[PDB]
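A short write-up of the structure that comes next.
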Amino acid sequence: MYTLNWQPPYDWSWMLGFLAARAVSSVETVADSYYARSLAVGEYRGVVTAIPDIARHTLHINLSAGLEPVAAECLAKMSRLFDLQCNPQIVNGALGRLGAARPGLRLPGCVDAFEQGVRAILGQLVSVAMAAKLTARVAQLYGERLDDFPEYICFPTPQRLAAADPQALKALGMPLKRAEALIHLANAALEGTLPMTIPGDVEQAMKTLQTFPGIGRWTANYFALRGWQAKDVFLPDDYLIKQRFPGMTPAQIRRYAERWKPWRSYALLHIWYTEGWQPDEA
DNA sequence: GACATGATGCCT
DNA sequence: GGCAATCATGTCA
Ligand code: NA
């Protein structure tokens, strides 16, 4: 019913492929031509479907009945998930050769910052496939099924996670520190200690998110990128990044990444998806 | 089974 | 730089 525009080029197969690898069973459904998932805007809940239209560079958003009242907030969420604000002619004209290979590359955002936080935490150490299994387990155990769309389940809400038993989450296959971290993150969301949208001083914000238990530099940086759609952050502590920077240490990688300001976030994404990439020997 | 390795948090 | 950490895989006695 709703239509949003985007500025070509846009690589929909990469975006959907990125979201597919991380899809939580019963929450999201990712196809080649569309994306769908349960969605809760406050006491309102339902299913959102995003169907791109490469031809007319338009994204069609469909909403089940229960979300109609809060349509705009739903559109705002899909626009942050799919990064429709992106001006590729600017980012590429800044990353040079680094982006030449994938010009329609976008920053996968999120639909709800608290949810992205959960994911960030359970995305530590393990592979993308195991973090996905973990998040599915947490969802099946703490989420709520939709009334009118039984196949779907809503992602666990902060209140429910704040009440959870640490051991109950642990027994799902995660370290206790990780389980406790989720419980603390949920309590921050409950009271508002968790910035739900990008703040004025991202750096200072991350610095504070780093005081929470179970949340370190990788998690806060990753959260900022995905949950706040922050455009200028790098993940030097990332397992695949250290592998892209053979030998170089995190701090090194840091000064080296600076050359990509203020689009470091996009650079991280291009480097993640450039199989044999390596730094241009200084 | 005792290890050790693959895929972040946090302390000294 | 080391200790803690979970599930999955691969050695080795
Ligand atoms: Na911390």
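We read in the header that X-ray crystallography, 2.5 Å was used to get this structure.
Placement of Cβ uses the backbone N, Cα and C atoms for every residue, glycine included.
Now, the feature entries from Swiss-Prot:
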| type | residues | note |
| --- | --- | --- |
| MUTAGEN | A:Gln124 to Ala | Methylmethane sulfonate-resistant |
| MUTAGEN | A:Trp218 to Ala | No catalytic activity, methylmethane sulfonate-sensitive |
| MUTAGEN | A:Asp237 to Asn | More than 30% catalytic activity, methylmethane sulfonate-resistant |
| MUTAGEN | A:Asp238 to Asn | No catalytic activity, methylmethane sulfonate-sensitive |
| ACT_SITE | A:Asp238 | active site, proton acceptor |
State the three-class DSSP label for A:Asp238 (mutagenesis position), counting H, G and I as helix, E and B as strand, and everything else as coil. coil
Using Cβ-Cβ distances, find the residues under 8 Å from A:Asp237 (mutagenesis position) that belong to the same chain and are at least 6 apart in sequence, listing them in sequence order. A:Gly216, A:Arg217, A:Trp218, A:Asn221, A:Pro250
What kind of secondary structure is A:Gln124 (mutagenesis position) part of, going by DSSP in three states? coil
